[PDB]
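**Student:** Could you have a look at this structure, given as structure tokens, before my questions?
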Amino acid sequence: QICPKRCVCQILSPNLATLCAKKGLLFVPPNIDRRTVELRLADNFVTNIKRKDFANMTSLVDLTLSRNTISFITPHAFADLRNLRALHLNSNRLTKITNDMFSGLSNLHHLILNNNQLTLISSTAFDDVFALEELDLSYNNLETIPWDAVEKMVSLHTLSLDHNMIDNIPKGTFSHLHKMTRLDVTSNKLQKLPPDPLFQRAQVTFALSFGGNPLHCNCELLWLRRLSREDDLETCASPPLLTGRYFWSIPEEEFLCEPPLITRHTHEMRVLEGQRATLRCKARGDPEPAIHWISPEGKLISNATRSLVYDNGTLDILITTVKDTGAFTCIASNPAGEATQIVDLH
Amino acid sequence: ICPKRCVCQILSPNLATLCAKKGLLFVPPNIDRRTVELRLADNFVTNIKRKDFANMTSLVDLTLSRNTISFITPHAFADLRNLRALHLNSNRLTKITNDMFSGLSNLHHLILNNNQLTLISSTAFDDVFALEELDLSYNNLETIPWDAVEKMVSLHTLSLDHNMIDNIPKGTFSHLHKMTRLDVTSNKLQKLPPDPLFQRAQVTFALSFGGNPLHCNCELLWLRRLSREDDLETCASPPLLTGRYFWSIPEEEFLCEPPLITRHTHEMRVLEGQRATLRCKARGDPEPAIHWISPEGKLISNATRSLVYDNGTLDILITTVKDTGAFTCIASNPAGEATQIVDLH
Amino acid sequence: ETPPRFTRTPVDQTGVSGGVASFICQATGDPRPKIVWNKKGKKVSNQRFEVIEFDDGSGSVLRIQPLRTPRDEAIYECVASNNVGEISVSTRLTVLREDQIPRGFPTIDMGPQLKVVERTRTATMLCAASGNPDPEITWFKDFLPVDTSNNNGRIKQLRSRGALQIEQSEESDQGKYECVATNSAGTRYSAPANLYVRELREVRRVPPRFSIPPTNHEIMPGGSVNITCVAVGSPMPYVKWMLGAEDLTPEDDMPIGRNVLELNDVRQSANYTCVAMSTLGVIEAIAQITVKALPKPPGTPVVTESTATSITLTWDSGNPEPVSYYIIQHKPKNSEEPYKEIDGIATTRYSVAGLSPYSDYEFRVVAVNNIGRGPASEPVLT
Amino acid sequence: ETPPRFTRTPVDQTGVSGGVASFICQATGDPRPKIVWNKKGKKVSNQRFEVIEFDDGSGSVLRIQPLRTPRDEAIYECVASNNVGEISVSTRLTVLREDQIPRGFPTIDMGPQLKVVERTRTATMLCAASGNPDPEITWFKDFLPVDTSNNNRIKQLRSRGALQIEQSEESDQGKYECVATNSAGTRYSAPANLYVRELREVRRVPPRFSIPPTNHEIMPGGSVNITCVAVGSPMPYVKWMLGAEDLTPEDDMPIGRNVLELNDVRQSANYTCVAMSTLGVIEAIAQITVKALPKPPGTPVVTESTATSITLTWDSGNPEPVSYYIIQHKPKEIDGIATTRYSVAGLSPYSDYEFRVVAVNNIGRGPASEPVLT
Ligand SMILES: *[C@@H]1O[C@H](CO)[C@@H](O[C@@H]2O[C@H](CO)[C@@H](O[C@@H]3O[C@H](CO)[C@@H](O)[C@H](O)[C@H]3NC(C)=O)[C@H](O)[C@H]2NC(C)=O)[C@H](O)[C@H]1NC(C)=O
Ligand SMILES: *[C@@H]1O[C@H](CO)[C@@H](O[C@@H]2O[C@H](CO)[C@@H](O)[C@H](O)[C@H]2NC(C)=O)[C@H](O)[C@H]1NC(C)=O
Ligand SMILES: *[C@@H]1O[C@H](CO)[C@@H](O[C@@H]2O[C@H](CO)[C@@H](O)[C@H](O)[C@H]2NC(C)=O)[C@H](O)[C@H]1NC(C)=O
Ligand SMILES: *[C@@H]1O[C@H](CO)[C@@H](O[C@@H]2O[C@H](CO)[C@@H](O)[C@H](O)[C@H]2NC(C)=O)[C@H](O)[C@H]1NC(C)=O
Ligand SMILES: *[C@@H]1O[C@H](CO)[C@@H](O[C@@H]2O[C@H](CO)[C@@H](O)[C@H](O)[C@H]2NC(C)=O)[C@H](O)[C@H]1NC(C)=O
Ligand SMILES: *[C@@H]1O[C@H](CO)[C@@H](O[C@@H]2O[C@H](CO)[C@@H](O)[C@H](O)[C@H]2NC(C)=O)[C@H](O)[C@H]1NC(C)=O
Ligand SMILES: *[C@@H]1O[C@H](CO)[C@@H](O)[C@H](O)[C@H]1NC(C)=O
Ligand SMILES: *[C@@H]1O[C@H](CO)[C@@H](O)[C@H](O)[C@H]1NC(C)=O
Ligand SMILES: *[C@@H]1O[C@H](CO)[C@@H](O)[C@H](O)[C@H]1NC(C)=O
Ligand SMILES: *[C@@H]1O[C@H](CO)[C@@H](O)[C@H](O)[C@H]1NC(C)=O
């Protein structure tokens, strides 16, 4: 029944809606009816929100904070919004996305964060909105997002990343997300794209846009080339021989990959009696090879005790044991090559 | 003559190179240096180098709108002696160093809207003093080199639609008679200086100052007496006026407060040449201005032999043998001139 | 008719480039002398030059803004001409550049700031200057010189700070007030300052008064207490806290009307002073904060009842604060051994039973409160 | 006609939740046995359950994705039925949760990554596993099991159970999954699409030095840029070695052209220029020798002496050859003496002289030797 001054709140059965768009507000209205259901604070000038603002608003199903000067959000301020379905935080000055923000938003289906200055998104910050349908993170400064939380969003259909600086993207994503119908990743810093059956459905139901990206046109992107999509002015960046030319203007036979080659490995080493033994093995190629090591029989552990692994191509066994001598062999995984060399220790 | 994927047409008398919406990742390597118009709008260039716009002397109009530019090499916009219009809107620029716009005398149009500008180094505009338009809307700016702006007599349009500007000097817009439009919406302005250009905004000149944390005192009474149209302006302080519209408040409610000295030093005995610090502070709306007087004159500011103004503290460094006399603390204010006295020995 | 006679002739002033220079000229006669300004026998034409007619219409003021050099370094003349006659006087203008400023040139130490005073009240435009020799102060309202000749009652220049005290302000006082310093070296103008005059605000002026005085308190050692002090009135007073010599609150953060001091770790009893101050005087108030300490020794126990094997003791509390219980110390007459204590006495009387026949005993009483145990009182023999 | 006979019956598999489990079933007969999968006498209906028909049409594969528990813990049966008869066999399914995983359960140490091989070339899908006991590796192409029974094109490697596909073809394109299985249970690995492209035909030419490292002679403590250029397809990685030690960290290695920037050369030593591609390793040597100042020659000895002439003889006093010598004389220097002997003429009769000899080479002028009286 009670709506703040300068606000036009209308009552319709059975839900109360409070409209406060374009009112020149400097901060959130102090006395908004807590049993409201729709709240429009769009096109105002609010700088920051407090817990007391949206404290007891349980019946709220739609909140609109579009086009403001919001720079900071109180932790646990979006709490008690159990029935909130749509949230609009577009066009603001948000910097970070902490877990305390969107905690308790189970029924949230629409989450909009476009046209902001997002730099970092803390992990598990999306582990409560796992049942949303739309996520707009376009026009930001993001490079990485909590992908693990995204994979748990089966009901997702629209993911917007129109303008960012995203480094790369995991391969295991879009597995359970069968509901995906639109994905835009234009204007980012993506080097490659993982193969997915949803992308096979984009030939002439699903509409994707990947233009304006520093594509690494190798054999790892051949699947997308065979895909006969319409030209969206995509452009390659590497190899240098393909730099500049359109992604669709390049024949399928020119998307080549290179088999690895081990440059240098340790010839022999004498670190018995348990002294620290450091082994060296490295290989190069396009794309970058994957170095794995073998014992006389079997392969060792990754990032754990008794073994050092992956990048650097260097085995460090910390304090070695007295008897670890045998036959060790270095390999290099690649979409087109499997180069290898051997090294003995005593 | 013209790079691949680019449609550069030759029409009398100026050469134009068009490369809009081409998905470019960086500046085309072989653009004709004797070009006059260059459109690189709606692309995806990340950074510019000196070799890009090195010898483009005949260039009069450059358009780099809607890109992903985050860094530009110093002295890359050099040798653009005949450049009149520059469009750098919708990008990811962070800082404005002096090396950027150095040598752009003939620049009339400078556009920097929709960016992430945090700092603008001084004297960075001391070469574009003859521009006609400056768009700095939609940024993170709080202060700009006003000194460089005052030397822009031919200015008519200054856009600041969305920023975080603290305040604005009073001496500006003096010689800038050509000003016809100034927008300062959505900022953090506390007050506005009185200027004859604002008197010309009654019902030629169009100003917008909505969405600001206005400090509705008697210092803004001149703007209230000005019977402009309601642009949804809202006051923030004093708390008694917080929330209500700027135009819904009568002129008689815009009040100021006379200063009052809270605490002052009773007496002082500063022999042995030690530092003599006196304390005097006053409160009011708006904040008073503390000045000190000698027996008949006032001392120097922020220079040798005297410490002054803010903190409200006279520090005479190493005091002399004979500085005893009558000293008096004052507090300037639009409505009050309270004062008290203190002696030293 | 009467030929024009100069009532006030323009003088040679030396201004600085980028500044402002104004020349005054007015004369009388029949008919009224129409004054025209000329340069090299030619009337002024440039936009930067503007002529302002006096209210009398008997004179005009030539204002040059801004000043440049050597574009404006020339000789100008003022021609006052009517039907009966025509007269003229010449004067020189010197515009020194920024690199020509001498040591001892007039400097605005403090220019006039924006001021607003209600109608029929005193207005005070402030200004200050320095240099060699000491420059004198002249004011310029609406590009016109201010008549501060003698003490009339309306507009007076102050002398022992050449301020512009305008008593009984009115509608006509609204305008742009400029400050001007001038000596033998040259002339410098100050920053403009708009003066606005509003209607009288009928507000009741009431001195500061404590609405809620600081109530006394008694807190245990190393505790905490919220002491509140509230003052009201128009104008509202700024309330602070002092311990007599020292102040607690910073002079930047002083609350209005209500000040609540949040104490912590109270070590020693002391009085704190609550001071509220407005423009109508300064009032004070005292808050009593006392620390409760160990109990004082009770009244000397007196043998009220006495038998062969039992002795009843009675005593006074000897304390302003309530006592929890008492502890009776007891030992034989000449016993040089440590006392024996009877704990758990909720009353002021207790009967010590189990004594020896024909034996004198010594009894002491100790008081114990919430804090702890105090000293023992003087004993009693029997 | 002949009633259906099971040639291979599905077995009890223990999968994990969130993973994938597939059951195989195929039989023969006339006509061909049309296989239908049933649960509790009911045909499968849920979306997560999918049946894949064999190429033969004599069997079908039931794929369950993803696995859940205990939602999917039940017994299933495979019914192969035709016109002449109908047969069926049952099997048990155990679905362990992530917090129910026993100690020693199969773990994918290395899953199959994306690979691309041209037509008529060797493809090698890799995989590895661990656990107790040691699980064996089975592959699943396009949700169907790969026939690697015996050496027939596609062979599983003897122990690292890779999938060596010799003579690749069009049909080889698909999704290759890796599966490990022991007595504890069954675990699937991450899928990996394999694509086959046309023959590229690139000329494979071993590394060859286009511009070999030229020899150099530098003064003591003199910096020098030695250049080494190699060409060929594919381009070789050129590096530099001091025989035992290397300069470049091998992380930043140029292609075709490598310029070594040396500094402060104190002692003569050999630098090795090595270029290496996939077609072998070649080597080259760059000569860096330090030229020094000449040592002072042997003390000059008066072999012959007359009234107006005195003959000088001396040793070179240098291991390296000396261009010429300079004789100092006074009661003035004589330049341009290409030999180790010189007769100083134009002297006064009965006069004692002092003689010094100085050596000069390509670098400059050395010290003067110890004098000699006469
Ligand atoms: C660095 O490069 C040099 C080639 O330019 C090599 O210089 C050689 O050093 C050798 C001695 O180690 C010399 O070999 C001798 O040659 C004579 C005949 O010339 C033989 O009678 C000797 O038996 C033989 N001695 C040995 C031990 O081989 C070479 O004369 C000399 N060659 C040149 C052109 O100078 C260096 O060998 C080489 N150093 C390394 C570590 O590789
Ligand atoms: C485990 O291996 C990974 C590399 O795969 C390392 O993870 C990195 O950790 C830092 C934070 O400490 C991140 O900023 C990097 O982005 C991670 N790198 C990658 C490629 O993800 C990690 O350093 C390893 N941990 C140990 C102990 O070796
Ligand atoms: C990659 O390379 C450098 C050495 O080239 C590693 O530096 C070593 O780090 C370990 C500690 O983790 C130290 O004990 C060694 O002393 C370091 N080696 C040297 C030569 O300084 C670096 O840690 C390596 N990083 C990874 C992920 O393997
Ligand atoms: C711009 O034009 C000038 C000359 O028109 C270029 O300067 C010449 O550059 C070449 C080598 O690139 C030299 O051989 C000439 O000696 C230079 N001439 C002069 C007068 O310096 C200049 O290189 C051009 N700018 C760029 C970035 O290439
Ligand atoms: C706080 O205020 C009370 C009230 O004045 C003080 O009590 C007085 O103390 C003096 C001696 O200290 C006595 O001579 C007076 O008779 C007392 N007057 C009253 C009304 O009690 C008290 O001493 C003060 N305490 C402190 C720490 O300043
Ligand atoms: C190797 O070659 C380079 C040029 O090819 C030499 O360049 C020197 O360093 C910079 C170039 O980055 C120039 O500004 C200097 O003027 C150059 N110095 C000289 C003496 O040319 C470099 O000298 C060479 N390096 C060595 C160790 O000899
Ligand atoms: C919210 O609801 C609770 C009732 O449990 C009430 O105590 C509290 O005061 C309310 N807060 C606000 C800001 O209305
Ligand atoms: C004077 O000095 C202080 C620091 O000493 C400085 O921060 C301040 O900006 C100066 N103020 C003026 C008016 O010069
Ligand atoms: C200004 O006030 C602060 C009090 O916090 C003091 O620390 C500082 O020394 C003062 N500055 C000067 C120059 O005295
Ligand atoms: C007294 O001050 C403390 C400060 O923490 C606060 O918690 C408490 O609520 C206050 N109590 C009252 C009555 O103001």
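Chain C residue numbers are taken from Swiss-Prot; in order, the displayed residues are 21-180, 189-410.
The deposited model was determined using X-ray crystallography, 4.2 Å.
Placement of Cβ uses the backbone N, Cα and C atoms for every residue, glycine included.
So Swiss-Prot lists the following for this protein:
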type	residues	note
DOMAIN	C:24-114	domain 'Ig-like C2-type 1'
DOMAIN	C:236-318	domain 'Ig-like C2-type 3'
MUTAGEN	C:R68 to A	Reduces affinity with IL1RAPL1. Reduces the synaptogenic activity to ~7%
MUTAGEN	C:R189 to A	Decreases affinity for interaction with IL1RAPL1
MUTAGEN	C:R229 to E	Abolishes interaction with SLITRK2
MUTAGEN	C:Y266 to A	No effect on interaction with SLITRK2. Decreases the affinity for IL1RAPL1. Abolishes interaction with IL1RAP
MUTAGEN	C:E279 to A	Decreases affinity for IL1RAP
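I'd like these features described in context: how deep, what's nearby, how far apart.
**Tutor:** Here C:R68 (mutagenesis position) comes close to C:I84, C:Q85, C:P86: these same-chain residues lie at least six apart in sequence, with C-beta atoms under 8 angstroms from its C-beta.
In the three-state DSSP scheme, C:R189 (mutagenesis position) is classed as coil. For C:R189 (mutagenesis position), the Cβ neighbour count at a 10 Å cut-off comes to 16, with all displayed protein chains included.
DSSP assigns C:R229 (mutagenesis position) to coil, not to a helix or a strand. A 10 Å cutoff on Cβ-Cβ distances gives C:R229 (mutagenesis position) a total of 11 other Cβ atoms nearby, all chains included.
DSSP assigns C:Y266 (mutagenesis position) to a strand segment in the three-state reduction. The Cβ of C:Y266 (mutagenesis position) has C:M282, C:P283, C:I284, C:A304, C:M305, C:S306 as same-chain neighbours under 8 Å, each 6 or more residues away in sequence.
Of all Cβ atoms in the shown protein chains, 17 besides its own fall within 10 Å of the Cβ of C:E279 (mutagenesis position).
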**Student:** Given C:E279 (mutagenesis position) and C:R189 (mutagenesis position), what distance in Å do their CA atoms have, once rounded to a whole number?
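**Tutor:** Between the alpha carbons of C:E279 (mutagenesis position) and C:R189 (mutagenesis position) there are 28 Å.
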**Student:** Work out the three-state DSSP category of C:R68 (mutagenesis position).
**Tutor:** coil
**Student:** So 8 residues are missing between C:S180 and C:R189 in the deposited model; what's the C-alpha distance in angstrom?
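**Tutor:** End-to-end across the missing region, Cα to Cα: 8 Å.
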**Student:** In Å, rounded, how far does the Cα of C:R229 (mutagenesis position) sit from the Cα of C:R189 (mutagenesis position)?
**Tutor:** 29
**Student:** Within the domain 'Ig-like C2-type 3' (C:236-318), how many residues are helix, strand or coil going by DSSP?
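**Tutor:** Counting residues per DSSP class in the domain 'Ig-like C2-type 3' (C:236-318), I get 0 helix, 49 strand, 34 coil.
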